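Presented below is the structure to which this report refers.
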There are 2 protein chains.
Amino acid sequence: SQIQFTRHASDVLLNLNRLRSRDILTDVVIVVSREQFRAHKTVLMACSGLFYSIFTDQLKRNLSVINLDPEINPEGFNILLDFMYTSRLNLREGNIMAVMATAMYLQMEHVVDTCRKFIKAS
Amino acid sequence: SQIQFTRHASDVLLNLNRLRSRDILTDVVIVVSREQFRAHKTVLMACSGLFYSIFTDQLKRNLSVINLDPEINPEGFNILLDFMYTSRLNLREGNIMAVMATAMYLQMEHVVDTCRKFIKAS
Ligand SMILES: Cn1cc(C#CCn2cnc3c(c(/C=C/S(N)(=O)=O)cn3CC(=O)Nc3ccncc3Cl)c2=O)cn1
Ligand SMILES: Cn1cc(C#CCn2cnc3c(c(/C=C/S(N)(=O)=O)cn3CC(=O)Nc3ccncc3Cl)c2=O)cn1
Ligand SMILES: [Cl-]
Ligand SMILES: [Cl-]
């Protein structure tokens, strides 16, 4: 029935990423060892079972700082956060294992499955 | 270079819409005459020049209630808000003029242009 705008979802995500680049309406800092990364909780929830579980919980929804497991690699996390905001996943032989283990921790099954495909094709 | 996830932007927007349906992390009420509609400021900014201009402004960024022009038709606004969260625009002969005038007010040029195409094809 309704008219479908094929580029609209991509346009929305690009503009969310532009807001993240300007720190506009970002509402959380994710701390990963010595690094930290600002984001929108809504985008994190949309992209991660871990962040969904954290922020749906009424005890945690209002947190402004989330400390990740100190074993998580900041580069693997940064790669996945950039994927969340762009639809683009930079998998390479040098980062595949860190990215895949981080995607398991963040509960991102389709990314984990793509990492398995990458390993199988290598 | 990077791996492109074709469904990712659509997945993000669907999950933002699911959060809006549960009123999770919505941060504004838009008042349109006797009706009101909750939303995420980030999605409104991504989809509307009017909301972009309102919430980028440091005097207005923290507002939790925005009163629209009392001449705006609530049904036309609801149609456009649903489009923002779905990529689907329900244009019909009975609503085209209200939708098009509302899209002008919200500063949504590609929607206005699609409304002109609808008129031309009618
Ligand atoms: C150890 N291990 C665990 C897993 C897993 C898992 C399941 N699992 C749960 N949750 C997910 C995802 C994705 C995938 C993204 S991706 N990048 O893979 O395509 C996003 N989310 C959040 C989500 O569904 N959010 C909402 C749902 C309904 N309503 C509102 C919202 Cl916000 C997701 O895989 C993988 N390994
Ligand atoms: C009287 N009259 C005025 C107009 C107009 C206009 C221009 N105009 C300005 N702004 C827009 C749009 C759209 C279109 C959406 S749509 N539905 O038409 O495709 C979205 N936005 C917001 C936006 O660009 N936001 C960001 C930009 C950069 N960085 C971060 C963000 Cl959040 C947009 O058309 C039409 N009639
Ligand atoms: Cl802000
Ligand atoms: Cl909330």
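The numbers used for chain B are those of Swiss-Prot, and the residues that appear cover 7-128, in sequence.
Per the header of the entry, the method used was X-ray crystallography, 1.3 Å.
Using N, Cα and C of the backbone, Cβ positions are placed for all residues, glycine too.
Under the DSSP three-state reduction, B:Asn21 (mutagenesis position) is assigned to helix. Residue environment of B:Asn21 (mutagenesis position) contains 16 other Cβ atoms, counted within 10 Å of its Cβ in all protein chains. Record note (Swiss-Prot), mutagenesis B:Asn21 to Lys: Abolishes interaction with NCOR2 and HDAC2, no effect on interaction with CTBP1 and transcriptional autoinhibition; when associated with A-116 and 376-Q--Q-379. The unchanged residue is displayed.
For B:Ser59 (mutagenesis position), the same-chain residues 6+ apart in sequence whose C-beta sits under 8 angstroms from its C-beta are B:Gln113. In the three-state DSSP scheme, B:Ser59 (mutagenesis position) is classed as helix. For the mutagenesis result B:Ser59 to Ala, the note given in Swiss-Prot is Abolished ubiquitination by the SCF(FBXL17) complex.
Counting every protein chain shown, the Cβ of B:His116 (mutagenesis position) has 12 other Cβ atoms within 10 Å. Here Swiss-Prot describes B:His116 to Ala as a published mutagenesis experiment; the accompanying note says: Abolishes interaction with NCOR2 and HDAC2, no effect on interaction with CTBP1 and transcriptional autoinhibition; when associated with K-21 and 376-Q--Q-379.
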| query | So which of the mutagenesis positions B:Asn21, B:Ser59, B:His116 sit close to ligand 2, that is, with a CB under 6 Å from an atom of it? | reply | B:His116
